[PDB]
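Peer 1: Dumping the structure here so I can ask a few things about it.
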Amino acid sequence: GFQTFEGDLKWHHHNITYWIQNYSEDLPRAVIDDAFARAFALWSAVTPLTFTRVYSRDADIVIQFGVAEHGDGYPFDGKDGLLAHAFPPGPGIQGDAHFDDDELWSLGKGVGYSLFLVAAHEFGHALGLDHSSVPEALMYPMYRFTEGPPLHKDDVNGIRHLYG
Ligand SMILES: Cc1cc(C#N)ccc1N1CCN(S(=O)(=O)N2CSC[C@@H]2C(=O)NO)CC1
Ligand SMILES: [Ca+2]
Ligand SMILES: [Ca+2]
Ligand SMILES: [Ca+2]
Ligand SMILES: [Zn+2]
Ligand SMILES: [Zn+2]
């Protein structure tokens with residue numbers, strides 16, 4: 001099922017920091033903060049890691065909303081298509097998560113994309129999981145909106161393989 005990145009890339013400290021560098025206008029800031037906090041809460045429960053929001057460009061996981069070419073050479077593509085991408089743990093751009101602001105970001109059913117669910121998938125990459133071949137795993141690479149708990153056994157097995 002689960003996959004890791006070449007060399008089992010992982011964080012080497014337990015207290016992970018994140019910085020929300022900018023905001024989409026799609027949702028109130030506190031709703032965006034909450035969407036990302038809830039996506040981290042999903043991974044903190046099943047790992048020895050903690051996630052603290054800081055205001056610093058030195059944060060481990062830097063979160064951006066961007067359109068088209070947004071600074072890393074992996075451009076976004078307008079509405080639908082590529083939704084978001086994240087880099088595996090490590091320094092600098094590594095571990096960062098970027099969200100295509102040409103998407104309509106929502107919390108709800110079927111009106112564009114759930115920022116909470118997309119962030120939960122991208123944060124799995126930013127902790128060192130790659131794509132799973134197990135259908136219904138959070139890390140299985142297709143978007144389907146769900147009201148159910150997003151983590152599957154295969155995701156939890158993957159993250160336990162990396163962090164214990
Ligand atoms: C797999 C997945 C699961 C959930 C949930 N729940 C929410 C979102 C989610 N994604 C978000 C990321 N995409 S994506 O933007 O289409 N995509 C497919 S390959 C490159 C890119 C990707 O995986 N980014 O991490 C596919 C599906
Ligand atoms: Ca980083
Ligand atoms: Ca897109
Ligand atoms: Ca948008
Ligand atoms: Zn990017
Ligand atoms: Zn992915």
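Along the chain as shown, the residues are counted starting at 1.
So this one's X-ray crystallography, 1.8 Å, going by the header.
The backbone N, Cα and C atoms fix where each Cβ goes, and this holds for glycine too.
Heads up, here are the entries from Swiss-Prot:
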type	residues	note
BINDING	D26, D101, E103	Ca(2+) 1 binding site
BINDING	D60, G92, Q94, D96	Ca(2+) 2 binding site
BINDING	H70, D72, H85, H98	Zn(2+) 1 binding site
MUTAGEN	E122 to Q (Swiss-Prot position 402)	Loss of activity
ACT_SITE	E122	active site
Peer 1: Would you mind checking how many other C-beta atoms are within 10 angstroms of the C-beta on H85 (Zn(2+) 1 binding site)?
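Peer 2: Around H85 (Zn(2+) 1 binding site), other Cβ atoms within 10 Å: 15.
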Peer 1: Kindly assign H70 (Zn(2+) 1 binding site) to one of the three DSSP-derived states: helix, strand or coil.
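Peer 2: Assignment for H70 (Zn(2+) 1 binding site) reads coil.
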Peer 1: Secondary structure at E122 (mutagenesis position) (DSSP, helix/strand/coil)?
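Peer 2: SS state of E122 (mutagenesis position) = helix.
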Peer 1: Using a 10 angstroms cut-off on Cβ to Cβ distances, just flag whichever of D26, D60, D72, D96, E122 is the loneliest among these recorded positions.
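Peer 2: Each of the recorded positions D26, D60, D72, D96, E122 was scored by Cβ atoms within 10 Å; lowest is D72.
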Peer 1: Could you say which of the binding-site residues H70, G92, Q94, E103 has its Cβ with the most other Cβ atoms inside 10 Å?
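Peer 2: Checking each of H70, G92, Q94, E103, the winner is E103.
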Peer 1: With the Cβ under 6 Å from ligand 4 as the test, give me the qualifying entries from the recorded positions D26, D96, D101, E122.
Peer 2: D26, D101
Peer 1: Here the binding-site residues are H98, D101; which one has the lowest number of other Cβ atoms no more than 10 Å from its Cβ?
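Peer 2: With the binding-site residues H98, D101, fewest surrounding Cβ atoms within 10 Å: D101.
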